[PDB]
Number of protein chains: 4
Amino acid sequence: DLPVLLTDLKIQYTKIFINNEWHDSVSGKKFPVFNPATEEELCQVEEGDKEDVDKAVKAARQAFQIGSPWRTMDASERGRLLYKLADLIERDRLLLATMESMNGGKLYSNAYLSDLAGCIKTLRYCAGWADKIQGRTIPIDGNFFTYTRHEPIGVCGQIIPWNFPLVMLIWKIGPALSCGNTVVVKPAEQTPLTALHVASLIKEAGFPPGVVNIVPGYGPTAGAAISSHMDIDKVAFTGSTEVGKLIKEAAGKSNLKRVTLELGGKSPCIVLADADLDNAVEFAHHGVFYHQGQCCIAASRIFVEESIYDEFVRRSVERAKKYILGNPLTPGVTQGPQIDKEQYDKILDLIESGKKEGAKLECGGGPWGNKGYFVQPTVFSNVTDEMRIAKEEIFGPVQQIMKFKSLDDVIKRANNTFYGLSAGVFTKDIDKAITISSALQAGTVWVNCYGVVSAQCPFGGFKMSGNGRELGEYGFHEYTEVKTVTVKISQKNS
Amino acid sequence: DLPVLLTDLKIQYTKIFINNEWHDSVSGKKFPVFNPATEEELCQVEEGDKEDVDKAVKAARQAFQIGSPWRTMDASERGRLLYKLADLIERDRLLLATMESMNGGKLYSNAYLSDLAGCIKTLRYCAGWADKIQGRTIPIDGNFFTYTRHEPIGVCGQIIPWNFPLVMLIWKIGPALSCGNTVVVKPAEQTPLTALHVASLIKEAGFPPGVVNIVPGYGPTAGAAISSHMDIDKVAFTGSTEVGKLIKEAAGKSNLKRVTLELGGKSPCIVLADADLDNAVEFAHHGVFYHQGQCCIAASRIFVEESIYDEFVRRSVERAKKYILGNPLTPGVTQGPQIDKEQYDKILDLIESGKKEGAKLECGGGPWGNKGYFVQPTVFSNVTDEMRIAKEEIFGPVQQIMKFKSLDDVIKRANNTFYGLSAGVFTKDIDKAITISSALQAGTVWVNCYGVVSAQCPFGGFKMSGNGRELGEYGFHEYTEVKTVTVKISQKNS
Amino acid sequence: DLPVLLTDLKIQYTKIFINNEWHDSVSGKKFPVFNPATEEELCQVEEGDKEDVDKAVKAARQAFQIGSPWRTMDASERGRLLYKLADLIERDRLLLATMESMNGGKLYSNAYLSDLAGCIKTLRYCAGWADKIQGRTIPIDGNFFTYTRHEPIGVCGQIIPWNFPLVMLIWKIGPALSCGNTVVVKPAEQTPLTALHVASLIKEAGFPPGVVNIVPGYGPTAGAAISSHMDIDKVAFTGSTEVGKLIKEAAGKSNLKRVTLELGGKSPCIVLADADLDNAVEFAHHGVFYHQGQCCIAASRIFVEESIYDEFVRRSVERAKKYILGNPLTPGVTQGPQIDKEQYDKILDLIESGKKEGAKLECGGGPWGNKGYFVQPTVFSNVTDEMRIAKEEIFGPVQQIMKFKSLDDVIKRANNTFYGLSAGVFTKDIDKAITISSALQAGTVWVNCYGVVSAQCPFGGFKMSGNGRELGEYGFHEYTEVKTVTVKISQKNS
Amino acid sequence: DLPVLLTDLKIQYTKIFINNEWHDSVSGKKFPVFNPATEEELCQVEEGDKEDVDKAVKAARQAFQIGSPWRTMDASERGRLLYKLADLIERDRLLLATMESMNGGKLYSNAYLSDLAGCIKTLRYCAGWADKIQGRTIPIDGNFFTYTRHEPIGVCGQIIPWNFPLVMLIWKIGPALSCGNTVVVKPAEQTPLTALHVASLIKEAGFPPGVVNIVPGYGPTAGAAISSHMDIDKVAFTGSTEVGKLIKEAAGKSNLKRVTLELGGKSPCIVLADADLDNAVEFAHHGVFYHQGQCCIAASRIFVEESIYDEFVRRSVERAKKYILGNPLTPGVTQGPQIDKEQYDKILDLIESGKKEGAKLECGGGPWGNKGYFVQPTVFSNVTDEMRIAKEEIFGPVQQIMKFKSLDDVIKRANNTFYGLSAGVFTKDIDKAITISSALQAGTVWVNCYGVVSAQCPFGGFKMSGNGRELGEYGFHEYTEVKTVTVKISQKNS
Ligand SMILES: CC(C)CCn1c(CN2CCN(C(=O)c3ccco3)CC2)nc2c1c(=O)n(C)c(=O)n2C
Ligand SMILES: CC(C)CCn1c(CN2CCN(C(=O)c3ccco3)CC2)nc2c1c(=O)n(C)c(=O)n2C
Ligand SMILES: [Cl-]
Ligand SMILES: [Cl-]
Ligand SMILES: [Cl-]
Ligand SMILES: [Cl-]
Ligand SMILES: [Yb+3]
Ligand SMILES: [Yb+3]
Ligand SMILES: [Yb+3]
Ligand SMILES: [Yb+3]
């Protein structure tokens, strides 16, 4: 069931959110927000800069002080606030999904049925952890009582990408708040709108002021201010590996703040000859084409065993030729635009390298339409490992299909990348499923599926695809700081 | 009981250790190793550089390959090798403690009774974790079987300080090996000798070649090579906050390798009027003067409530006037030298600032002897928060004593530092013990004691005193990399 | 704020609840339910027997079958159903608290502000665990992949006491359902009504049929049927140690079903001379008099150091003389009736032993009123360890106060009982707080408080006060069954 | 490599072991110990009774008192003692394996290579847990500091079976001692000798007196004394389900002591048509015939899909016809005797039911030899579910092979038993491996293997095959007792 909003969307929240109030930029400057399907301006939003980040950090620091409402409230009450926030997002599901679709160029069916469902489910999952974050009592040598506190770290700077604005906002704030941190959030310059609406709901849910602060603005200004700030305890960032490197450097040069990064991928799939072929084709297809290819985990290198390679390519091409391009709000449309010009240019440049370096173009290969940042869904076969399209994250609707004969060799090829976010293995062989998944240098490995992500599972990269994990039990670790307390006693007993 | 070595120590192991063999430097260069008590040369050791680090990383990468002996052996067998290594260190306890004392300027009683005991106990603790590192099975949404593997990360670069060469070597290699990593270790240029002897014992214990590689050499050459290497997965470093910042930057600029840091401190103690005064004096004393003040956790700011301040200072000064300076090998000697000239100069410069900025010198305040890097044990009272001796890590035998009247204010003062490694609270009040320890921004808080460190407890800094934790259950986390494996199934059941 | 119900309570749900429908007893028999404040009949309820338990177990077995809705639904959806049930209980808070007060003789303020709040909070806590119950992946010796599943056990028989009917219903069903079990619940014969209303809400919330089945009836018939049933996997029981012994025997003689028991106490407090005296008096007072003394954790032996004993007794007696006895529904009334005649008789018999064995009666000592099972709040001083009132659980408003001079001796006296549910320690001494609490043989030890119970903490007895723990992370263990799965693989890697 | 003892075994330790000394029985009575291969008397051992169990419990209670050496020593030192004990068992490996083989009728190769290796490995595993048993710090509602202690339970009665005397002794004492309990051990009347030798090694290793006490004697006397004792906190028992029921009853009737049970099985294997047939035959074969069938996990019902059934039976019969019966000490002998006359009679009676109820005898079916309790290895095909040999644990070298066509039906048949210890699934289908193993009601499920048991994995039964788990992380839970300590504080902070 796909219900829709019955009135035109009106944009209300366009200002900086600090201490549960709306602020103009210190500059007085604003910046435009565009719709990528029409190239039209949707509205202007206050442009946050270093001066505004400083106000937000001061607010978050004050909300984190010992004795404050956020520090002293029961853990179970932090959980309650998060479950309330999920209920409010559920209440505003139609408007949020519309806004997400309109600002982000995201298919409305996916926005409503997947992104919003995921936001709500993830918030509810995180809410359940709040009063279940525990330290330890430890049988130390000598006559001492030793325990640990898993405290919140403090003020967390969180830089959110444009590809999944609402989902990634919640993946960041859910665990951070559950653990008792305060946050300064910088949504993507392309997509600040849904975050600002969520801020209105944070205020409505009853979070104490300064617990969540949202500063829309640009990467090289507001993002750099966050990453270099002397009083931000931790920075979380999702986006390009290139910017990830700058964040990690700036944290080092400033105040040695903790850093977690979810970055690019060039994720491989390995399709063995014994695989359920149709299942592999469909998952690998969705794996690379989901959200116009604008996913870190895009299955952007598909290695298929020689004997089923031709059949795999044929079936893949026929699936890729079935899309309907257009405005992501219109029912039945199955491919929206890319987010902006830079991304659009990068994709087209990479598609040209595939042609020029001698990959076989099966379909697509150019732009589409008179308006919007649309790229035809593109398939390349006979791709080799040295090609630009085999090495660089495209972040567009561009599928690479390669052949292999040797399993030893294809695992090396799969692993022969600085990336390491995810991988897929398609086989009916139990031993191969376990041994291949163990040998792949990737944070998540799917077996006979692809792109299955849930709140209960930790998610993150090996190698240059990231540092740390988000979600699951393990993800909550990087939002706590462990303190050991050791007390002298006259005599200990087991 | 303090037994001693019956024959003069002969130095045997002076070369680079790669793939369980001894190598000359690619350069052919060597560097001198000095005794800090005599200023005499002990021997020459092969100088490792980028070229030699590259050989060690290649060896560690090869030992980490899927299907290798170190990857395929039972976890319990990794544990067995570590327990064997502890037995061998126990066997060579007299020679190791002598070597440590002679190279490191460390009191032999402490070297033998504390450092060596700690090495052996920590190795045994780590050995027990090897087959107890477990992932999870997770009740993910949808029809899937999801589990996690807590894999080793891979090749870990480990840069060891000069203050506790053997203890810190084991704090690094114990957990890394227990978890199944391979290591490239760079001992301090001042103190490579005990590490090279341990390398001989790693070979004897039966570790596969390339699992542990030890490259003596300099920070700006070998250390920088490690931190900037494109095929090192993780770097662990203990030392100055200043160098810590360079490590974190270089990791960012190179390959986004994981980084854990244990850095400086300016650790405070808070002594309430109701404290057991003698107990507080003794622990705070040892807290700052241990190993000639060359401890990250030095209790280098002691805040004492006004009404007991004078009595605290008097009792502290009388304890500090009881040392016997000399060669750390001679029985009854209770203070050895500082490690080298740079450290010696820094300490003397800081002692001069205390005098010039108007702190009250109670005892000490200058050098001692005609040879060696000896500093008189020094006490300053009436220290204020703006003084250099109150802000900068001295890393020398220099005690600062300050007064307070307000508990609110003194916690702010205690926390008013970029450091955050440890703290001490001395009180008989249950509520104060719990509330003060919660409010202090420090990784370890001791109550009615100080400097109590054990293998069972996680250890590390808040703020610029470090990133991550070592030892305990929690410390083992930063030597694993979590992989999620998600398998499509027809139907799941709880 | 104490809001109240605006219309007279009408009783609606009086039948057996199996497969989400209302059933008459197979017998056609019914039994009366009384109000203990008036001795008046409130209604008749269907009397369940072995024949009816058999129907409920068949329903629970069927709902637990592989492939069923309850087995196949997402863990997060079990959580959702539990959070929905808490919302519904919150919606019906006024009627449930009134019903609880009227049927259970429980003060309405406590029923509304404590019991109902606790039900809702505990359900919400349990809901959060549902998708966080995880097994392990284990580095077994040899070439195998080994993981564990923490499965639900299956059909759980749950026998609920009359003292906290709603709270204990939720303490039982919350964790059992969160873990994925199905349940057959036998509320106390005295207090079936609130459970049957909750059953109506389980149906409304959308739980699949047969997941929760509620069979009102008698202990020796329905309770014995549960404990002896050949197809019930686990029995949970809270009540007398005497009946606890019969349950454990019957489980042994039948099908070796798992057993957890929360039984009686004779919980001691130790009040040191340095204690905050007023704080100790108030907590020890509420500790023994809460809900007319009808709490397993009643602080029924208070040991006070000689020098403050007289002052403690005086202050205790003055607090005990301030109650207003009456109908628990009338505002300002501060003591309701005992639950029934058997309990009333037992209490009066025990009070008579105190007088006859030579305890000093400070106040109370007899019945009150012309209707209802009221006992005057009673205090005895100079109680000695051999007295019946010092050995037997009274389960009434009867406080015992004893003196001690030796701490060694008083810990022995405190521990010298077959019971072991809880204990209290009142002192300002950190060392004493830690060492005494370690030495006491009791499941929960309170320091400078008493009777503090929360969903986040495991709760249960040492010795004959119980087997197992409820609530907290640890309590969820006894509602799972661990299955190890070990898979042969060609080669394992760490 | 199978080394052997170079001198005849002399029996030395034949007395009751209490407080690290050797005691005669209070009665002065002794009982004979026989060799099952020759039926000859090996020696006489002191017969312990209730009077002797009382002495052992008093010793264990005293060793468990607060302030005792076992309670106050560092957890790491409990670990050290256990690793020392493993080294001593390793030192005495030849004599222990010989003694085990001679007393227990166990093949010497297995005794030496499996049983002794398993004892040593399990002890070492347990030693590693000692200082890694941790409680929690918990974010309770309200202004409180709450932590838990995972204390030892206290005096644990441990009743050891005759089939794996040394392995099961260590499976019991390893975890119990690691957790800090004291034990009263009752080895099997048939096989007390290896336990008494281990007791000599417990004394030599330096365990404090009263920590381990060993009382040889009979089940209905010494075993019943243990199970009914008013001051034993916990009883662990491995043996028949029948006696398991008596233990659980007696615990209920006496002092509600905690009970863990590992009991019989009638463990099924399911062999799908797509299985590696030879691998399935070999594992199922060893699965049922290991140690003369005297294993709780015996694969005593093998269900094979119709199309491969005949081939499975043929290959099974040819493997079963290859044994060499004789004295378990002679090299090349591959089947020893059954333990005693009762077991021998039960096996022969059951083999007769198979013949008489119409199972097809493929080989064996009678006794062997002029001395010893030898049974010919026996195979029955065309077994049906109602046959005695399909329902009753034989505990002898008797293999049952059944056919199936329907997977739904065979899972029901597999589960249609009151037992539930283990199961095996043989298939090449990933989905079937996961779904079948989830659906089987068994504590351990092997996939493409059988009988793989390791220290790292929890082990125990569903249903009437047991209560609780041994070994792994999870097994350590049933040797601790959780105490919650909740401390009033002025203000809590996260
Ligand atoms: C990691 C991101 C980039 C994943 C974006 N994405 C999604 C939709 N997601 C967003 C919402 N998210 C949740 O928060 C959640 C919590 C509980 C259940 O879901 C689930 C994943 N579906 C996908 C993909 C995808 O990136 N690829 C490649 C695919 O193939 N499919 C099918
Ligand atoms: C953190 C380092 C710099 C601590 C160096 N240090 C030591 C001796 N240590 C080295 C060996 N170490 C262990 O590995 C261990 C494992 C199990 C038991 O001990 C224990 C701590 N004792 C100290 C101090 C110290 O730095 N300060 C300030 C003190 O006051 N005391 C008493
Ligand atoms: Cl911890
Ligand atoms: Cl995990
Ligand atoms: Cl487990
Ligand atoms: Cl716990
Ligand atoms: Yb254009
Ligand atoms: Yb000099
Ligand atoms: Yb009456
Ligand atoms: Yb015979």
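Heads up, chain C uses Swiss-Prot numbers, so what you see runs 8-501.
So how was this one determined? The header says X-ray crystallography, 1.8 Å.
Positions of Cβ are set from backbone N, Cα and C atoms, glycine also.
What Swiss-Prot annotates here:
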ACT_SITE  C:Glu269  active site, proton acceptor
ACT_SITE  C:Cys303  active site, nucleophile
BINDING   C:167-170, C:193-196, C:226-227, C:246-247, C:269-271, C:349-353, C:400-402  NAD(+) binding site
MUTAGEN   C:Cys302 to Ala or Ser  Does not prevent inhibition by duocarmycin analogs
MUTAGEN   C:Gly458 to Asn  No significant effect on aldehyde dehydrogenase activity. Prevents the inhibition by ALDH1A1-specific inhibitors
Candidates C:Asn170, C:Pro227, C:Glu349, C:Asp352 (binding-site residues) - the one closest to C:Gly458 (mutagenesis position) by CA: C:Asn170
Cα distance (Å, whole number) from C:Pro227 (NAD(+) binding site) to the residue listed as 'active site, proton acceptor': 18
Recorded positions: C:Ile167, C:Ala195, C:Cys302, C:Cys303 - member with fewest neighbouring CB atoms within 10 Å: C:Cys302
Number of Cβ atoms other than its own within 10 Å, given for C:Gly458 (mutagenesis position): 20
All-chain count of other Cβ atoms within 10 Å of C:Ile401 (NAD(+) binding site): 26
Of C:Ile167, C:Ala195, C:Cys303, C:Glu349, C:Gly458, recorded positions neighbouring ligand 5, Cβ under 6 A: none
Residue, out of the recorded positions C:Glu269, C:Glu349, C:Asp352, whose Cβ gathers the largest set of other Cβ atoms within 10 Å: C:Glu269
Mapped DSSP class for C:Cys303 (active site, nucleophile), helix or strand or coil: coil
Close in space, distant in sequence - C:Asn170 (NAD(+) binding site), Cβ under 8 Å, 6 or more apart: C:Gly111, C:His298, C:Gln301, C:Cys302, C:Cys303, C:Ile346
Three-state secondary structure, C:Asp352 (NAD(+) binding site) (per DSSP): helix
Number of Cβ atoms other than its own within 10 Å, given for C:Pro227 (NAD(+) binding site): 11
Mapped DSSP class for C:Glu269 (active site, proton acceptor), helix or strand or coil: strand
Coarse DSSP state, helix versus strand versus coil, of C:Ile167 (NAD(+) binding site): coil
